[PDB]
Amino acid sequence: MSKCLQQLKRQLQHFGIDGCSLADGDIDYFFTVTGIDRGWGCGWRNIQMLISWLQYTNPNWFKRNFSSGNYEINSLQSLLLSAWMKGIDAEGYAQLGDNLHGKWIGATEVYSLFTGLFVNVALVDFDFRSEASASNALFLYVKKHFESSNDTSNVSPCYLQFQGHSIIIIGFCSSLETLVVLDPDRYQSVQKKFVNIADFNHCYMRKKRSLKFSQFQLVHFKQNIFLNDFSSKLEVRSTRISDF
Ligand code: NA
């Protein structure tokens, strides 16, 4: 689904869901297919969505990195290996020699790949004893991330990781205190007409009670989106938010 922020804004207005702040620019939706890349493709599909956001917001960066406009998963395997070979992620050598096809990837690989593309990546680690506290801190940070009063084009989507699954956060809904998300493992519940608000919510909204995890990893791009060199970003350094 191409340019899915324009249509999603219309659906939010149609269902009367107020208080939504979404990422700037636009984004394409990428999804896994059951019996093909379902169960390991989610992280790769989420990287594809983040690439599409960069594509809409800086075409020059996109032309420079994807000369044929091709960022299929095979292109991403080259970029991930390239980042490891350039010294990004101190522990990246531990995955040299693996098959990159079929490989589950996480926030560290998301950081490594985009850092190798000279993208300025922020990584936030939510690590709590209390499950309620973890979602409280996460939801507040994400809510503040998407809040913007001035006309900007640098509010990026977020990659959210929990328990091996990952999704893209494209906004926050303050009337419901829910994440607005693009989940690559829920293609079956998108490719049809939404008539009831309940089906829309199950697809695009994540309440705190739907994310009963005590650990989250969050990746997004910074206000200064692009780097001149990643020599200072070789080590994966996250900011840790915790109650212990
Ligand atoms: Na803005």
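Recorded method is X-ray crystallography, 2.0 Å.
Backbone N, Cα and C define each Cβ position, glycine as well.
Taken from Swiss-Prot, the feature active site, nucleophile applies to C42. The 10 Å shell around the Cβ of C42 (mutagenesis position) contains 25 further Cβ atoms across the protein chains shown.
The Cβ of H165 (active site, proton acceptor) lies under 8 Å from the Cβ of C42, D185, each of these being in the same chain and 6 or more residues away along the sequence. Among the features that Swiss-Prot reports, active site, proton acceptor is placed at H165, with the record citing similarity to another entry.
DSSP classifies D183 (active site) as coil under the three-state reduction. If you draw a 10 Å sphere around the CB of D183 (active site), it holds 22 other CB atoms from the protein chains shown. Per Swiss-Prot, active site is recorded for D183.
According to Swiss-Prot, the mutagenesis experiment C42 to A carries this note: Abolishes catalytic activity.
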